[PDB]
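Structure first, then comments.
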Amino acid sequence: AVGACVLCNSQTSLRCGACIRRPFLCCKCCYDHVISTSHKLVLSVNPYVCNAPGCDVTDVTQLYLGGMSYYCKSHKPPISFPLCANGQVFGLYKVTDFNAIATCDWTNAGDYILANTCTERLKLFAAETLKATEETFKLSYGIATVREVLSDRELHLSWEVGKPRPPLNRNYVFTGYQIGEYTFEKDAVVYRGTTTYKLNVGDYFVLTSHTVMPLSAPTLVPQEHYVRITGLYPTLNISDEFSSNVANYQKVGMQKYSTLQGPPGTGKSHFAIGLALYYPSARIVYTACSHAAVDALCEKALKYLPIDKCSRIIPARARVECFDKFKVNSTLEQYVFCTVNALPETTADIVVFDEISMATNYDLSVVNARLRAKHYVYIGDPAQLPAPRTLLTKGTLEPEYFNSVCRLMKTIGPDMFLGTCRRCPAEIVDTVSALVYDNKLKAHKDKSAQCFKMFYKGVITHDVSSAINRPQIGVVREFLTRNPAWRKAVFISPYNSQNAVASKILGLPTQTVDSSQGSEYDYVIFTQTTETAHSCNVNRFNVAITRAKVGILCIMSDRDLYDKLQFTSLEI
Ligand SMILES: [Zn+2]
Ligand SMILES: [Zn+2]
Ligand SMILES: [Zn+2]
């Protein structure tokens, strides 16, 4: 009840009772909140409510102090002070942006913009509020009761009447009933249990409403520059394989935190694992939001770092299969590979946070909370995909608003930029270089002459809101008969539903752009499916075409993105 004011840190007894997080507001700040917003309930030891029996006045602007108690205009004694006067609310020890964050429903881009252009304590307030709102929204959706079981991977579902049904994809994970987490894909529908269970009829699934803990740590610890490499000890015998990165590795040592922008295939993993070889005694925690991102860092580490000094941290509430070739849950190994949400309370010489475009400010805060470290390294690419904002339906969230790291990378630039793509045929490198990297990304590879574009709008059907384009798949089927080398190709599209149909008709393995991120494949077939802001997003497009090492076929719906592809055009 006695805390610090989220805006100016001043001590007070005043929390807003109208904010979902109930932040401590100082007398001067609590005023400027309650006089500008629909937020009128002020809490303390005891609520600012009229003490008169049966009186329902809770609005602080309609309330007065009479003795050591509070009353409305109808009930106050002759000698009474209005609680709200002289730009203050009476409390012990006696902001536009705070107001917009406190009251917004988080459905507008402008909400996320302000949650990332504000002060550092407001970014945390913003982040808890957003996450709180995100969780209280999961309650809104309807329960999914099993009507009948078909096979070991398919069933039919009965939904709760009166409550909406949540988008059916791999994004939305339910907890079954505690028979383990589950996912669903398209009256036949496909069931995928984290725990293999003989699906029982009647049993129900509900969305995993996890409790939003308060944040304490900043998103970014304040920046420190050093004259000399602080708290780390470099090698002189540094493998030629990592010689390119020595000056960057010395930058990491001469700052508290550092930002690395590495476009696809430019050596992010190589740089991350290369940091351990350059500072060989240093204890490094390797963290990212997703199991895949951490598992990619584990695969790199397996190749170059001693396996006896590596641990993959796994939460006992195990969700997906992940990396098995380390000692599991040894927190005290020199090398710890762990998802943000599972991080132990520990210390480190270096923390490497990877896939930073996918991090929220909640995630950035948590990492600073659990890991006290000499150096924080932030790796990823603001031209790649952000974390889905499940509440955001209006406006598009630009890369400079993804999180504080991306904001820095897009405003003052990254500390370090990996400038040469070694994965992709030049046709792909030249396209994305112009599109999102201001022509600063260079091709190592030659043009493959295996990169093709076809402008084919086809016909757009919808599985609810998820888009399908059968004719675009028809064009792919036709291409495959004439191009048998592409038989091995991964099929990629911005929509699960399109992927479901392409799986059945083509037999290619299938991936959404968003799930493709971090992976690479010899051949990619991309069907844009629709012309929407989702399918035309330049970051998503960037990720889609940079998955390929040898060949790509893009069936396009959008003239702009089609024309920009520096590919050989096909006919039909
Ligand atoms: Zn409030
Ligand atoms: Zn204040
Ligand atoms: Zn009253």
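Quick note: numbers on chain A are straight from Swiss-Prot, i.e. 5325-5418, 5427-5509, 5518-5526, 5531-5916, in order.
Method reported for this entry: X-ray crystallography, 2.1 Å.
Each Cβ is built from the backbone N, Cα and C atoms, and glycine gets one as well.
Its Cβ taken as reference, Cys5350 (Zn(2+) 11 binding site) is surrounded by 23 other Cβ atoms within 10 Å in the chains shown. Residues or ranges marked as Zn(2+) 11 binding site in Swiss-Prot: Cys5329, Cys5332, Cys5350, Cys5353.
The Cβ of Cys5343 (Zn(2+) 12 binding site) lies under 8 Å from the Cβ of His5363, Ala5434, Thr5461, each of which sits 6+ residues away along the same chain. The Zn(2+) 12 binding site annotation in Swiss-Prot covers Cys5340, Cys5343, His5357, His5363.
Annotation comment: Swiss-Prot describes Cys5374, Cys5379, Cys5396, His5399 as Zn(2+) 13 binding site, evidence class experimental evidence. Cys5379 (Zn(2+) 13 binding site) carries neither a helix nor a strand DSSP state and counts as coil. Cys5379 (Zn(2+) 13 binding site) counts 13 other C-beta atoms within 10 Å of its own C-beta, drawing on all protein chains shown.
Taking a C-beta cut-off of under 8 Å and a sequence gap of six or more, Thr5610 (ribonucleoside 5'-triphosphate binding site) has these contacts in its own chain: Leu5762, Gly5763, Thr5764, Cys5765, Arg5766, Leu5785. Residues annotated as ribonucleoside 5'-triphosphate binding site in Swiss-Prot, with sequence analysis given as evidence: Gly5606, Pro5607, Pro5608, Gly5609, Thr5610, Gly5611, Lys5612, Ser5613.
Looking at Swiss-Prot, you'll find the natural variant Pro5401 to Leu noted as follows: In strain: Delta/B.1.617.2. For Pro5401 (variant position), applying a Cβ distance below 8 Å and a minimum sequence separation of six or more within one chain yields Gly5390, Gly5391, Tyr5395. Following the DSSP three-state reduction, the secondary structure of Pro5401 (variant position) is coil.
For the recorded site, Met5557 (variant position), the DSSP three-state label reads coil. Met5557 (variant position) counts 11 other C-beta atoms within 10 Å of its own C-beta, drawing on all protein chains shown. For the natural variant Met5557 to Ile, Swiss-Prot gives this note: In strain: Omicron/BQ.1.1. The structure shown keeps the original residue.
Looking at Swiss-Prot, the entry for natural variant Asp5584 to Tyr says: In strain: Epsilon/B.1.427/B.1.429. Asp5584 (variant position) falls within a helix when secondary structure is assigned with DSSP.
Counting only same-chain residues at least 6 apart in sequence, those with a Cβ under 8 Å from the Cβ of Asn5592 (variant position) are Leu5604, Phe5615, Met5760. Here Swiss-Prot describes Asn5592 to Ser as a natural variant; the accompanying note says: In strain: Omicron/BQ.1.1.
Annotation for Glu5665 (variant position): no same-chain Cβ neighbours under 8 Å separated by at least 6 residues are found. Swiss-Prot documents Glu5665 to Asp as a naturally occurring variant and attaches the note In strain: Gamma/P.1.
In Swiss-Prot, the entry for natural variant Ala5692 to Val states: In strain: Theta/P.3. The structure shown retains the original residue. Within its own chain, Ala5692 (variant position) has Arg5627, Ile5628, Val5629, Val5680, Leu5715, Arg5716, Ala5717, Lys5718 as residues 6 or more apart in sequence whose C-beta sits under 8 angstroms from its own. Secondary structure at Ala5692 (variant position), as computed by DSSP, is strand.
Under its natural variant entries, Swiss-Prot includes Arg5716 to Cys with the note: In strain: Omicron/BA.2, Omicron/BA.2.12.1, Omicron/BA.2.75, Omicron/BA.4, Omicron/BA.5, Omicron/BQ.1.1, Omicron/XBB.1.5, Omicron/EG.5.1. Classification of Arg5716 (variant position) by DSSP places it within a strand.
When the C-alpha distances from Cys5379 (Zn(2+) 13 binding site) to the binding-site residues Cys5350, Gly5606, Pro5607, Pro5608, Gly5609 are tabulated, the minimum falls on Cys5350. In sequence order, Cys5329, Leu5331, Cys5332, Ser5334, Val5427, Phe5430 make up the list of same-chain residues 6 or more apart from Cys5353 (Zn(2+) 11 binding site) whose Cβ falls under 8 Å from its Cβ. A C-beta separation below 8 Å, combined with a sequence spacing of at least six in one chain, links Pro5607 (ribonucleoside 5'-triphosphate binding site) to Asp5725, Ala5727, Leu5762, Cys5765, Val5776, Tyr5781, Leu5785, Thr5890.
Flanking an unmodelled run of 8 residues are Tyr5509 and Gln5518, whose Cα atoms lie 5 Å from one another. For the binding-site residues given as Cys5329, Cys5332, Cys5374, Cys5396, the lowest number of other CB atoms within 10 Å of the residue's CB is seen at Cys5332. Listed in sequence order, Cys5340, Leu5349, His5363, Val5427, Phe5430, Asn5431, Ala5434 are the same-chain residues six or more apart from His5357 (Zn(2+) 12 binding site) with CB atoms under 8 A from its CB. In this structure, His5357 (Zn(2+) 12 binding site) is part of a helix by DSSP.
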